[PDB]
Amino acid sequence: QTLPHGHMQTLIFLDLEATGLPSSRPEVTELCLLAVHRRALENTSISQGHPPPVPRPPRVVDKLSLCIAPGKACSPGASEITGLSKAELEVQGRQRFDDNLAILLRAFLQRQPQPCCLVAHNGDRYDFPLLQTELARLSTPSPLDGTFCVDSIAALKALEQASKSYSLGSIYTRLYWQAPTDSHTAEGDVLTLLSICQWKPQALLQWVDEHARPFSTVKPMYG
Amino acid sequence: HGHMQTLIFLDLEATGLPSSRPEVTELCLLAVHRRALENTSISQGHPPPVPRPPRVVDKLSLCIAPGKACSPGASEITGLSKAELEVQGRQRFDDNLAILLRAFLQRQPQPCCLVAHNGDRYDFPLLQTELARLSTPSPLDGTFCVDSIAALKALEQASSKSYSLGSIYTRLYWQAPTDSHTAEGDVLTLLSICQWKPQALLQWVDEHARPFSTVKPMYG
Ligand SMILES: Nc1ccn([C@H]2C[C@H](O)[C@@H](COP(=O)(O)O)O2)c(=O)n1
Ligand SMILES: Nc1ccn([C@H]2C[C@H](O)[C@@H](COP(=O)(O)O)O2)c(=O)n1
Ligand SMILES: [Mg+2]
Ligand SMILES: [Mg+2]
Ligand SMILES: [Mg+2]
Ligand SMILES: [Mg+2]
């Protein structure tokens, strides 16, 4: 139907940085959450002009950005594009993906009105399975068991059928003509994704409410 | 503990000025390891470039619903109002928030020092009042704090006049700050001011850092 889990009251834009690609059995190095209330997205300035300017982020937003020490080193390509490395994260005292972090995420999620839906670019094939794997290792139950999730790649394809590449930067350089900034950083890509999702907010929320599925159904990437 | 491993740059937005007994509407924490500040490029030239933020940083920015309304002036500069905060589902300054802060501080290597502009007279006393309203024990009992006004006064006399956040930033870097009077914006501006002479700041923090437990509440 059109509301399998009710109207999502907040979208949490999510991006992960990690040690490598899925085949490497990667581990999380950076995590950013940007929670936006439905109304903040609805009340975004309507897109007009060609090219429309990059929308202004909503004034009221909750943000969490964390660097995390992995158990194994980052691959060469990963370490260069993210600007992170196992050694640099450890020398700066970053802690691993542990139970305290789960409590942090739980407390952060608990400040958001429910139902809540995660939005990640390619999340169905990377971020969500990876985050599922990281949470599975913990004694603490998943803080996302009642949270829903959605892949923004699927979202924008459906939206752009208002009758092509759907990588983050390609979409960003197609709606707006500016280049994305701070690429391949957790907070950087989250802000880029937020700008993409602010292009057609009302249509995005409609598609999100339609396709939101429980994060508990996400298969772990490995383990 | 006395040799700070983490600086947490902190900024609060609230409903009004101290006399009005205000409540917090927004808070931002930006945790930076001592190594990230130490390895910031010394400021050279006149004006020096705005220092680059460290790549490794922990950030927490939260909007908070106040019990009372924001004054018209406070809403004008912060862009926040009780009505819009509550219609967007923001929760009060409650025990879960203290649990959130606790877990955030737990991820930072100790000892840890809060850095806030005008903190001794505003942010730290106000934050002590919000936390004393909770049954949950204060999660800042054990962390240290310091006011960046006093810091920048000492660093600027070292060589050789307003100390508002904007004034300092503009005097040091010859341009206007961005996103003034927002929690995250003023934190990033404060970071830039503190990255001016980081070695000298860290040394000055170690000598003047003070336990948050000693901060006197603002009211109540
Ligand atoms: N050439 C690449 C591209 C991506 N990644 C992995 C590491 C990144 O942390 C993760 C997420 O990609 P992105 O930085 O685009 O968010 O994918 C990688 O290992 N090598
Ligand atoms: N002219 C001003 C300046 C500040 N404040 C209050 C509300 C602000 O949220 C808080 C913090 O000020 P600032 O935006 O400088 O951090 O002090 C105010 O009411 N009126
Ligand atoms: Mg991504
Ligand atoms: Mg990324
Ligand atoms: Mg201030
Ligand atoms: Mg401020």
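Using Swiss-Prot numbers, chain A covers 4-166, 175-234, in order.
A Cβ is built for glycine as well, from the same backbone N, Cα and C atoms used for every other residue.
Per Swiss-Prot, the feature Mg(2+) 1 binding site maps to A:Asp18, A:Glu20, A:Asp200. When secondary structure is read from DSSP and collapsed to three states, A:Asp18 (Mg(2+) 1 binding site) falls in the strand class. Residue density at A:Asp18 (Mg(2+) 1 binding site): 27 other Cβ atoms are found within 10 A of its Cβ, drawing on all protein chains shown.
According to Swiss-Prot, the feature Mg(2+) 2 binding site maps to A:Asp18, an assignment based on experimental evidence.
Neighbours of A:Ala21 (substrate binding site), defined as other CB atoms within 10 A of its CB across all chains, total 26. Sequence annotations record features per position, and here Swiss-Prot assigns substrate binding site to A:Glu20, A:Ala21, A:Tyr129, A:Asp200 based on experimental evidence.
Among the mutagenesis results in Swiss-Prot, A:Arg114 to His has the note: Reduces activity. Loss of endogenous retroelement metabolization. The residue drawn here is the original one. There are 20 other CB atoms within 10 A of the CB of A:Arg114 (mutagenesis position), with all protein chains counted.
Here Swiss-Prot describes A:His195 to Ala as a published mutagenesis experiment; the accompanying note says: Loss of activity. Loss of endogenous retroelement metabolization. Counting every protein chain shown, 18 other Cβ atoms lie within 10 Å of the Cβ of A:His195 (mutagenesis position).
In the three-state DSSP classification, A:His195 (mutagenesis position) falls within coil. Look at Swiss-Prot and you will find A:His195 tagged as active site, proton donor/acceptor.
Around the Cβ of A:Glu198 (mutagenesis position), a 10 Å sphere holds 21 further Cβ atoms from the protein chains shown. One mutagenesis experiment catalogued in Swiss-Prot, A:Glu198 to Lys, is accompanied by this note: Impaired ability to associate with CGAS-DNA droplets.
For the recorded site, A:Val201 (mutagenesis position), the DSSP three-state label reads helix. Annotation for A:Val201 (mutagenesis position): spatial neighbours A:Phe16, A:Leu17, A:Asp18, A:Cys35, A:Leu36, A:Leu37, criterion Cβ-Cβ under 8 Å with sequence separation of six or more. For the mutagenesis experiment A:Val201 to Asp, the note given by Swiss-Prot reads: Reduces activity. Loss of endogenous retroelement metabolization.
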Å between Cα atoms of A:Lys175 and A:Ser166 (gap: 8 unmodelled residues): 14
Nearest recorded site to A:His195 (mutagenesis position) by CA-CA distance, among recorded positions A:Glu20, A:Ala21, A:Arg114, A:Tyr129: A:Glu20
Neighbouring C-beta atoms (10 Å sphere around the C-beta of A:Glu20 (Mg(2+) 1 binding site)): 26
Most Cβ neighbours inside 10 Å, all chains, among the binding-site residues A:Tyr129, A:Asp200: A:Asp200
Between A:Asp200 (Mg(2+) 1 binding site) and A:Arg114 (mutagenesis position), the C-alpha gap once rounded to whole angstrom: 23
Between A:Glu20 (Mg(2+) 1 binding site) and A:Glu198 (mutagenesis position): CA-CA distance (Å): 10
